[PDB]
Amino acid sequence: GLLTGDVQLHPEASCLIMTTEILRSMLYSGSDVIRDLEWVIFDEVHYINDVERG
RNA sequence: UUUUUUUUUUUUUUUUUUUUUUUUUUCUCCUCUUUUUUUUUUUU
């Protein structure tokens, strides 16, 4: 599944690939997806130093 | 000489029922005068 802002495909797939703001969007609410999460992996950790998105 | 990112129109449907017009009041109440009562009869 792809949860990018301008393309939404198969939002119920086993594996979801999304931008970072989507993760906090589904973490503010319950969304009943956290119960079945085994691995969550980050691809670019060097944005902790980002001046506007860190 | 001005880049990068910020999801979207609630889920559900394959439940049983053996009655019958109406419907419920109003009180006792001084009748004036020629009479017995005439009468057959025939022409429809």
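Heads up, chain A uses Swiss-Prot numbers, so what you see runs 381-434.
Per the header: electron microscopy, 7.0 Å.
Heads up, the Cβ atoms here are built off N, Cα and C, so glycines get one too.
For A:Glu424 (mutagenesis position), no same-chain residue 6+ apart in sequence has a C-beta under 8 angstroms from its C-beta. Under the DSSP three-state reduction, A:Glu424 (mutagenesis position) is assigned to coil, being neither helix nor strand. Among the mutagenesis entries in Swiss-Prot is A:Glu424 to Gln, noted as: Abolished helicase activity.
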